[PDB]
Amino acid sequence: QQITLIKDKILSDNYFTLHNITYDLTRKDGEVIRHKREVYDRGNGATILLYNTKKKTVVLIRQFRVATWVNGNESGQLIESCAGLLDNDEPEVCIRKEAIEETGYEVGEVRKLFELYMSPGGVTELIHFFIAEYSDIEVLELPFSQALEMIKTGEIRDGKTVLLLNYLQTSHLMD
Amino acid sequence: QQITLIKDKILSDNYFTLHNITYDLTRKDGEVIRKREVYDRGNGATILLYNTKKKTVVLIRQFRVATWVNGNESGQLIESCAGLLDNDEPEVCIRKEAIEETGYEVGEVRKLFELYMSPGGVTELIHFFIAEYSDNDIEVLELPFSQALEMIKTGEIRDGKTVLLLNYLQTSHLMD
Ligand code: NA
Ligand code: NA
Ligand code: NA
């Protein structure tokens, strides 16, 4: 219930900011218990899945991700849905803009899905999720069903990407 | 194809490790292009406990500072059961987290896949699991599966791994 901020210690502020936050929780009859956690703030982002109900395909993005490279992704290439850190603007604008610039497709009306914390134990990151129809950074158009199999094989292994493809499966918008 | 690590600068070593990594990447024709923050908090695992007979799932509600400083007013977040890997196989680890967090013991565990949650600057790889359960400052939540799906729509559940497990559970037909 009651949370009190005790200390905000900056551990690094190179570009993003890492904090050690000292804080106090009250247990029931407080019984105030002190905790101290690292918190990483890279701001919030948005992501969008592009899909074609006609030829039954989706558009996805492949690029080198260094944080995967030093942690078991041998070549470091990661297949992901289009995405980007939010700039100083409404989320709906930034994502339209990422989609054009990363994929080269012009995108119609977007649909807002939800806003999710992707890794809330130590990162603040909130992502806004969107889907839309459509008609170096490697641009992959591939059939929906191949994308879905790629999940099962481990070839797609990006949390937000799997989440989107799964959402799209259950939407039946591809049915 | 060619990747060369040029410099691993440690920006923080308080507990987890924040690196600044300078790396050369080679393109198409041998154009060598040269820096990014990489945060290493180790890997984790998560699990969705479900019960096919009562059509319920178990989740967890806890305070999360990282959300508290970023629009989760009360800091409480409803998540699937989860934890950072110890030095052992993921499945062993998650069996422990599930019992130590929920009190419901589990037999079968099914591994779904391993996903990077925030790959643009976090190395974290989460190992996903489901398992059916029974009995026979962390609040354990037993809820109707359909209630849980709704809560994604209402926004009462707003956590990446939890949504992905729930949607997964829906697609599997285990709960039809
Ligand atoms: Na859905
Ligand atoms: Na460096
Ligand atoms: Na990025």
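Here chain B follows Swiss-Prot, giving residues 3-36, 38-139, 152-191 in order.
Structure determined by X-ray crystallography, 2.5 Å.
In case you wondered, yes, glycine gets a Cβ from its N, Cα and C as well.
Features as listed in Swiss-Prot:
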| type | residues | note |
| --- | --- | --- |
| MUTAGEN | B:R44 to S | Decreases catalytic activity rate by a factor of 53 and substrate affinity by at least 2-fold |
| BINDING | B:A85, B:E104 | Mg(2+) 1 binding site |
| MUTAGEN | B:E100 to A | Abolishes Mg 2 binding. Abolishes catalytic activity |
| MUTAGEN | B:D152 to A | Decreases catalytic activity rate by a factor of 2 |
| MUTAGEN | B:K176 to A | Decreases catalytic activity rate by a factor of 820 and substrate affinity by at least 2-fold |
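Positions of Swiss-Prot features highlighted on the structure.
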residue : record                : contacts (Cβ under 8 Å, 6+ apart)
B:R44   : mutagenesis position  : B:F18, B:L87, B:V125, B:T126, B:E127
B:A85   : Mg(2+) 1 binding site : B:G47, B:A48, B:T49, B:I50, B:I63, B:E100, B:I129, B:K176
B:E104  : Mg(2+) 1 binding site : B:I63, B:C84, B:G86, B:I153, B:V155
B:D152  : mutagenesis position  : B:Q65, B:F66
In three-state DSSP terms, the structure that B:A85 (Mg(2+) 1 binding site) belongs to: strand
Using DSSP and three states only, what is B:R44 (mutagenesis position)? coil
Taking each of B:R44, B:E100, B:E104 in turn, which of these recorded positions have a Cβ less than 8 Å away from a Cβ in chain A? B:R44
Within 10 angstroms of the C-beta of B:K176 (mutagenesis position), the count of other C-beta atoms across all shown chains comes to 26
In DSSP terms, helix, strand or coil for B:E100 (mutagenesis position)? helix
Distance between B:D152 and B:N139, Cα atoms (Å), gap of 12 unmodelled residues: 24
B:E100 (mutagenesis position), Cβ-centred 10 Å count of other Cβ atoms over all protein chains shown, is 21
